[PDB]
Amino acid sequence: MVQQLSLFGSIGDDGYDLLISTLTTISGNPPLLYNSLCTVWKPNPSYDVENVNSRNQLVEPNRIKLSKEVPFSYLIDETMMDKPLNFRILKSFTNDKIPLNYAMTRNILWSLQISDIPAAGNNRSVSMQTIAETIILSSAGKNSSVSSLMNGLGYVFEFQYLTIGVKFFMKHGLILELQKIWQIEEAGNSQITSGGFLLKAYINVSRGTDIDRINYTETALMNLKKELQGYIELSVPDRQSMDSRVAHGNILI
Amino acid sequence: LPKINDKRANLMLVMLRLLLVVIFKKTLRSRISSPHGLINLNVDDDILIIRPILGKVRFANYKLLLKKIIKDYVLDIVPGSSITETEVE
Amino acid sequence: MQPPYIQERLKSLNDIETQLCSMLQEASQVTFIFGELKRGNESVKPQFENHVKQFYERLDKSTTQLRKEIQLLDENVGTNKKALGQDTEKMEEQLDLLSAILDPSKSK
Amino acid sequence: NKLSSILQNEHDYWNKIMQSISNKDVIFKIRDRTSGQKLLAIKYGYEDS
Amino acid sequence: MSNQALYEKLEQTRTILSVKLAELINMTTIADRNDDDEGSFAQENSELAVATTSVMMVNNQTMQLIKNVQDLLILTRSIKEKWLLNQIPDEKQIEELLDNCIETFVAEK
């Protein structure tokens, strides 16, 4: 469980290369390639959860995220082994098509994660969100599989998507991510972040009670934002967009 | 006048510089690997400069001493003993 | 050494201030000639037109070229890093020295 | 005349500076502690290595 | 920023042109003009203050020309400084090399 303090933004791919150089001028570090695959699961509507205390609202149903890393050998087509595995490959990832299709992901079926809507009030300068996390290491039995496990808990699959981007590690534990997101269905693959990169700068705090640390984290994030003034505008997203409860449906992408 | 061990001292200096460079590379790799990890070098673990050279020299000395001991107590006493020397990675 | 683009940029700038110096010098000669023109000898009258014309054409195109340079500044935007490899190159040279130490036939 | 003589003197020093300086290197301007003016400085340490 | 420098050089050039025309007309009609017609407007009322106004013109044109030229030169150097500063930009053989080095040291130690 962490308090994640975050700021968001977006950029057009035209400046992409330039942006990268500037980051290396500041951090002093080179970018590192990465990828991931997230699957979202929701409580089964076939089961009537009368246990939701309607007269008191002790709790509301929520959605579970399962993440995993996928090797690049599934994301590189027959035209791309010649180039080395570095960040420049992202320049060729502008098409809505991608080597990883629905059948391979179905064949695949980790990190389990749950979150809450950010803190209310208009006196917050950065998006503060609470995250509860655990890890699944292995399994066994006659039906050892992620799908069977989540159906045993009482959850069913809803959708999935694939993230590819680069990471920058700066001082004080600040992490800056440049991402491209591909939604995947049997109908096909569609790039929601079409013609651009999604930028997200964030820090993690282990204990929410410590307030000196939280103040330091906010100071670092606002200093970073004030450093990038004039190039990219980093902003607090909409509090109602980062809500992932089942009752109301929307997805920040 | 060129002495016998001048090349020895030059080699010592060269490997000391190489070990310092290796230390720097290890530091940079650890820094890039993860942001949270505070980069505070441990004298017992990270700093390895004189340890390899001193270990090699003293290991050679002990190898010679045990060779002499085995020769005196086994080779000189029990004829026909066959000795094979190996290194294990 | 610097990349060539900066080299011709600095050459153009140097040409700019040399042209400015030439403009100042020509101002000096035109001020000189006007004195004797006011004195009353008409022999150097034809030279006056040439001096004035060259002075004005030196004043104009210099500013024009400087304007072009400042314009180049407009589109040139968007177009310790060495440390990231610095240790590496140091590493390389050190081993090279060892090679020179390792081979006694090359120490001459 | 005075302006031309002085001015060509600083072009002489200017050309000396331009053709004496080589280049990758971390170069910036700093304010001297004693003088207080702006001077060119180069970072050559292993701090970032 | 750069647009401000553009504008500043603009008044720099127009001021050069205007002061040039002013000193030209002043020195050309420095010979005082007497015309009986009322249309002409040239007055020399107090004798020596005429020379005072003349040296006034001299000092003004000198100071303004020198200042403008020096400002332009400083501007050019500033541009060049901005140009310079702001524009942000086998293993196996080593294995036998170190093996020979270490065995040589062991033999020589």
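Chain C residue numbers are taken from Swiss-Prot; in order, the displayed residues are 1-79, 87-115.
This entry, so its header tells us, was determined using electron microscopy, 4.3 Å.
Each Cβ is built from the backbone N, Cα and C atoms, and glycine gets one as well.
For the mutagenesis of C:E17 to K, Swiss-Prot gives this note: Results in a decrease of TFIIK and RNA polymerase II occupancies at active promoters; when associated with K-24. The structure shown keeps the original residue. Mapped onto three states, the DSSP output places C:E17 (mutagenesis position) in helix. For C:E17 (mutagenesis position), no same-chain residue that is 6 or more apart in sequence has a Cβ closer than 8 Å to its Cβ.
In Swiss-Prot, a published mutagenesis experiment is listed as C:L24 to K, annotated Results in a decrease of TFIIK and RNA polymerase II occupancies at active promoters; when associated with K-17. In sequence order, no residues are near C:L24 (mutagenesis position), counting only same-chain partners six or more apart with C-beta under 8 A.
When Cβ atoms from all protein chains are considered, those within 10 Å of C:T31 (mutagenesis position) total 12, not counting its own. Quoted from Swiss-Prot for the published mutagenesis C:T31 to A: Impairs interaction with RAD3, reducing the interaction of TFIIH with the head module and consequently resulting in a reduction of RNA polymerase II CTD 'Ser-5' phosphorylation.
Here Swiss-Prot notes a mutagenesis experiment, C:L66 to P, with the remark: Impairs interaction with SRB4/MED17, SRB6/MED22 and RAD3. Look at C:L66 (mutagenesis position): DSSP puts it in a helix. If you take the C-beta of C:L66 (mutagenesis position) and look for same-chain residues 6 or more apart in sequence within under 8 angstroms, you find C:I16.
Around the Cβ of C:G92 (mutagenesis position), the same chain contributes no residue under 8 angstroms that is 6 or more positions distant in sequence. In this structure, C:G92 (mutagenesis position) is part of a helix by DSSP. While the structure shown retains the original residue, Swiss-Prot records the mutagenesis experiment C:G92 to S with this note: Impairs interaction with SRB4/MED17.
Secondary structure at C:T31 (mutagenesis position), as computed by DSSP, is helix.
In the three-state DSSP scheme, C:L24 (mutagenesis position) falls into the helix class.
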